[PDB]
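Novice: What follows is a single structure, and I will ask about it in a moment.
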Amino acid sequence: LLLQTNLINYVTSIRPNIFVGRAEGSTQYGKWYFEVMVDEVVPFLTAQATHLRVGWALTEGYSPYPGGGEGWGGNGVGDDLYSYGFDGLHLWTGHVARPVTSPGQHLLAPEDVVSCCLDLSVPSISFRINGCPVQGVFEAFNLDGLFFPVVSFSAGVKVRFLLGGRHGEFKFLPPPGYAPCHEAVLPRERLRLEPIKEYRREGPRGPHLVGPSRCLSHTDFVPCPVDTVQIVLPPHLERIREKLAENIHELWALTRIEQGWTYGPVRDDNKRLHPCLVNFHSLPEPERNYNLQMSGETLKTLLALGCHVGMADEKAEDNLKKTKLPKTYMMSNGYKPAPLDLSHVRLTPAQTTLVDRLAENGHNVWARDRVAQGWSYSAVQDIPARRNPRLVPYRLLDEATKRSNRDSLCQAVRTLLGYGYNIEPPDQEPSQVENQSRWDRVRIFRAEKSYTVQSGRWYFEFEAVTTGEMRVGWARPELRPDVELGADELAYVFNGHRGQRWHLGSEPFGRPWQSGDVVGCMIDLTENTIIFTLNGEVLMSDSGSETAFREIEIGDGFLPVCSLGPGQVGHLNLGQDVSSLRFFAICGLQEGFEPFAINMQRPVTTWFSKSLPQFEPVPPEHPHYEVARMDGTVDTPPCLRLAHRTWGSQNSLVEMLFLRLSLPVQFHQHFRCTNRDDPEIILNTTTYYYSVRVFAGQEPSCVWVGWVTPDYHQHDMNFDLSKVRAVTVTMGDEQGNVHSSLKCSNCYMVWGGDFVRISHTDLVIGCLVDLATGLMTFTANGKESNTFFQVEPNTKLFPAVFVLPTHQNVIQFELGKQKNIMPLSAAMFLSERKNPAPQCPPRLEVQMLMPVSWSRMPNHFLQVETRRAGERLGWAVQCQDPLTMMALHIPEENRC
Amino acid sequence: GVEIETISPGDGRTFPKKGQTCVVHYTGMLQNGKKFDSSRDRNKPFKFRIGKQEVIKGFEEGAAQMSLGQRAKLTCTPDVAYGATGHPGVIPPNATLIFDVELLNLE
Amino acid sequence: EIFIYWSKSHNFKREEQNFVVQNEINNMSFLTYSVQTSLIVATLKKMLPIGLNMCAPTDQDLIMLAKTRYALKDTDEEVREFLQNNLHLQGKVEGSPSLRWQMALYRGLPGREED
């Protein structure tokens, strides 16, 4: 009942920028192997034991924000269902440690070599320690997102990543069929060790705030071209079917003539003397007409894209000629340009964009075909192993190969343009790659509410390290963390991507910044005005006013606020040291303004918008959702009914709603195996019950009813029971025979569509838990379902319903009892363990999932050092100065 | 009653005979995973003479199997721990304790 | 000097309003009708920080006192001795905290020599 506190170490995580995944028709191999060599570990640098785990993690939810978190903080590899870790004695996942037998087990000590494997084919994550198999395997886990290696550690460790090849030597042969992890660096990046998602990095002059980063989704490795089959070939294309083919029959041959690759009558193409500029008649017939119909195929891509041709001017055939250059002279049947010659011809930007996507659709058809023949990607080419360094979608290819591909089709479209046939751009359709997660877009860093200013004249600077979408300005204390700055009335901010004011909307105001610009924001609360300066020059509106905003009411106060978009960095200088402020004196000093932090001896504490979905109580004043705490008549048990206020109205917000009741039911620490009520059964029972009434009108296929563990942070606006986290930790003997197959998750739910012709009767889904067996059961409408769950001892499980509203009467929690099954209130409250009368005390209240919440930024962060130790030593990690935190633990929610 | 699980091996040669004080730094937790004590927070190693029954029982068959420098984890059942009465205000009745014990020096 | 002659004359202001009305000067594109947009006051507004730069923050107090002097329309020449008679005006950088950070910047300026 009383908030518990303790001192806990800070824990961080480091990964290579190697991401591997699996999907239908993905260009990625599915068998990966990496090692970590432990060099030094101080077992107890603080009171709390030193943290060190290795493992794999997922790119769609493994975000270990420094500081608090699940349980007692110190979240590393294995403190959620997105990471899979190992510490030498235990296998960690879902914040549960499960002992694993290894031959000589012990915590990770100096001179230890941990070999982690991922076969994403079954999905599995094996391990070895010092070359000895670790008898325990994660399996059957979620395969969305991308997997990267990761080590979690507190201060006082030194480790070394071994990625094979020139980044390590593995000390141990990878088990057969596995690929070293250095073969997954994409052709545009360099192998390096980086922290997981971060909101802060150290900078030259001071800390650099960092906005969200864009990680590759597993569907960015599948090449998805435009189908080029269902295209009837037009007359105007077959009319030009030849020259556009003749000009790409030896165009690749033109570059190397009169060089070491100079043709010879004895040989032909592909004989280190390739050119053979004579004609394609001398060349083999199948590849010949294949080249003709490949020129046609490029034109077919032009058709499917939306390119059409039209002839206007003088026929280029007349005013074009073939040039027998002194270069490219050959003895085999005369000399000529290897492709078909062309005179002065130009290309408009429409053709540039068109040839870019035209080359993309060539690469992506080629890659698709190669994958369909089994091939995959590898930064080192292995032909007999059928792996290529270029099996990636065009967007991920390197600029050298992009250009090399673009050259050929640029020549083709150039030859087409010479003949005067129009290259018609297609229609333009604006599309967004990712739309659901609108919240994983913007990070808002504000000063603490304790610094709110209600008077005086204040100043602070913000350096735009990357010209992008960032907003800087002043903000009232009760700033919502989930609205863009200035959209509401709680912020007066400046957006620099294109110069815009923001308060209750947008107005064009000022220049756009470039990289390195310093925006000095200042407020005069005597005149009630806000001024922005860009590099010491005041920004002026078009009307001529020198104040961005005027007539601002002082109100409760104002705070410095900053908003960094995806991939955006910035430096917020509140001015604790005046000399640091670069453009203060030029504009801001003589006018009377003071730096915001002028004697904040300790640097100003800041809070950021933490995009981790927490469950929070439904606000009593909410524009859309209302909760009625209906009491209990004789026929009806106590309820908590959810109603949608604005259904049918114009401003209706219809979206997935993740509801849960505030208090959990805890399972017994030891399990038993190793109408009117019978008083002795009801008093000696451990089965508990609660139902949910899905009212008529609310479609039963849009409701999921059940339980959630206290670590459900998944605000997924497209929910289904295949998007719930899952894993299967399997413990076996020396031979591999299983001894345990524990199945873990965080959402134990049933879909109302399993239970459901016309819908006018409500659906009463009942849920039962046996707290001394660990077994969970559901009843559809009286009939027993076929979904049973088993949960290990001592777990917590909140009641929960996930519903997409389809009626203004959505659902209704019902805290009743069956015959010889106690109600929830008996399980939830200790005082009621023997009371069989259903209750609904004021602590039981429906909570909903909020996408974003404010969170403190730590004053001091861990100092990790990474360096490529050598070609054979591999990448090294080293943290040695300790950091602690005085935690505060909310016991019912199991969070810190 | 007490289940010793080695976390990091010590010497496996010198074991605490009766009458040798044992210096052990430790941390203790209810089986549900909550902490009631650590010596590392106080910052001083805890010394006890084995054979004088100052410590709870399981803590006394338990730190006897350990060797010098070893770090292990003991799981004392209430029979070989406080038991049905408890340590009022610290340990609830009928409780099993888990101790991360590091036997630092003997005497 | 131009500005004090600006304020000390009245018909001159009307003639300025004349010039702006018969000559249709935008008075805005120049800067980027009312006396607010007078180029005299606009130029002095833009040139003011340079002037204030010489006056150290420790002289900010004298100024507040001299505000009274020009309020009662005291003689321009005698303000000199109004300021040598009222000489103990400059305060203490240690005794006044805000000055502890203003005087630092003023002390740091390479063009601002204490000599």
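Using the numbering of Swiss-Prot, the residues shown for chain A are 631-1304, 1420-1501, 1508-1647, in order.
Method reported for this entry: electron microscopy, 3.4 Å.
Cβ from N, Cα, C; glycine included.
Swiss-Prot feature annotations, pasted as is:
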{"type": "MUTAGEN", "residues": "A:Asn760 to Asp", "note": "Impairs interaction with FKBP1A"}
{"type": "DOMAIN", "residues": "A:1014-1209", "note": "domain 'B30.2/SPRY 2'"}
{"type": "MUTAGEN", "residues": "A:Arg1044 to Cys", "note": "Decreases protein stability"}
{"type": "MUTAGEN", "residues": "A:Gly1050 to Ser", "note": "Decreases protein stability"}
{"type": "MUTAGEN", "residues": "A:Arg1076 to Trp", "note": "Decreases protein stability"}
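In terms of burial and nearby residues, how do these features look in this structure?
Specialist: Under the DSSP three-state reduction, A:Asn760 (mutagenesis position) is assigned to coil, being neither helix nor strand. The Cβ of A:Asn760 (mutagenesis position) has 17 other Cβ atoms within 10 Å, all protein chains considered.
Around the Cβ of A:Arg1044 (mutagenesis position), the same chain contributes A:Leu972, A:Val975, A:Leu977, A:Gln981, each under 8 angstroms and 6 or more positions distant in sequence.
Other Cβ atoms within 10 Å of the Cβ of A:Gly1050 (mutagenesis position) number 15 in total over all chains.
All protein chains shown were included, and the count of other CB atoms within 10 Å of the CB of A:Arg1076 (mutagenesis position) stands at 24.
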Novice: Going by DSSP, is A:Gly1050 (mutagenesis position) part of a helix, a strand, or coil?
Specialist: coil
